[PDB]
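Novice: My questions all concern the structure below.
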Amino acid sequence: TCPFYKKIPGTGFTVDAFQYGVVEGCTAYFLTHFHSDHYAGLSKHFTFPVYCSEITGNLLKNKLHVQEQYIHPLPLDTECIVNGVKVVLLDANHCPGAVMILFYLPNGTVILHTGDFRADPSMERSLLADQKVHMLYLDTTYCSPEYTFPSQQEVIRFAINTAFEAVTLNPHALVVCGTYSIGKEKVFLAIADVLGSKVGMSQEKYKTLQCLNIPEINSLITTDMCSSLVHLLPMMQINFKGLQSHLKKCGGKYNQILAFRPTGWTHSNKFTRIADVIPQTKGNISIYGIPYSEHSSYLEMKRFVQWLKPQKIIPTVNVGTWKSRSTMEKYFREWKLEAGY
Ligand code: NI
């Protein structure tokens, strides 16, 4: 049974609610983004209307085989009427195709559902500038002050400089980057660009990247592993055993691996600057964990909410424990007393 924080009151709508069977009264199912915790339940046998971005709809059709007649892509930044209710999709600054949804309810209430997002000051100049929001359904993944991490631009600067130095010292080094979902593509695309290489990957991963509307993608990626000196591997293989096993398969072309594991936040963020990050090393294999986040830091979240001034907040992450719920409610009240709304 579908929980309350996935229902939009006064509508026939749900958000990210595909794992509960037929939801009573639902006339349109919204999907914010193509991550498995959110699409859990969709397949080729789904027969209700799904509303989403263009990119999400390319993934539903090619990767999950949802039939074309049930996929309803909407443009961004554009007022659309769905089943008699005005909606807008906004870029969530999460993974490719990810959106926030603004719902203009028939009674005059306005609701923003963030989906998953990484808040940014540029959102203060979207269509959100124009009017008041009564209810915010908020991605609270990192809602605690300990959750700090650098900008995505600083992280990419570190990865490009680390890879270019290593391969210039040793032209026979291979670079490997872990992946287990869409998102974070700038890590492997930026490193391959500085090295003058295409990115090599499986047929399954190539298919996924081909759904993402990335400009000039045919110039950037390939299934011919032998031609490429940046390879993608599943995240589970990014360890000393998996990497050893991969280097054997390369026919003595390489004698060293440098590997990256993009994570979210880890507790080594509480002590170390991005500049000071060091790898784990065994023999001719080195592994860097880099804190590339596609969710808001505490401070980015707080700035967004203090600017929006919602009348009510409903968290969508960390909702399963009393202690998490209590902690998040305290910070929402601090933010409101500090800013005066
Ligand atoms: Ni996500």
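The residue numbers of chain A are those assigned by Swiss-Prot, with the residues present covering 700-1040 sequentially.
Cβ from N, Cα, C; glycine included.
These came from Swiss-Prot, pasted as-is:
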- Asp838 to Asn: Impaired nuclear focus formation, reduced interaction with PIAS and increased sensitivity to cisplatin (MUTAGEN)
- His994 to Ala: Impaired nuclear focus formation, reduced interaction with PIAS and increased sensitivity to cisplatin (MUTAGEN)
Novice: If you skip the near sequence neighbours and keep only those at least six away, which residues in the chain come within under 8 angstroms of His994 (mutagenesis position), Cβ to Cβ?
Specialist: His793, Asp815, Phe816, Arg817, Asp838, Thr840, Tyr841, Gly963
Novice: Would you count the other C-beta atoms found within 10 angstroms of the C-beta of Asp838 (mutagenesis position) for me?
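Specialist: 24, counting other Cβ atoms within 10 Å of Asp838 (mutagenesis position).
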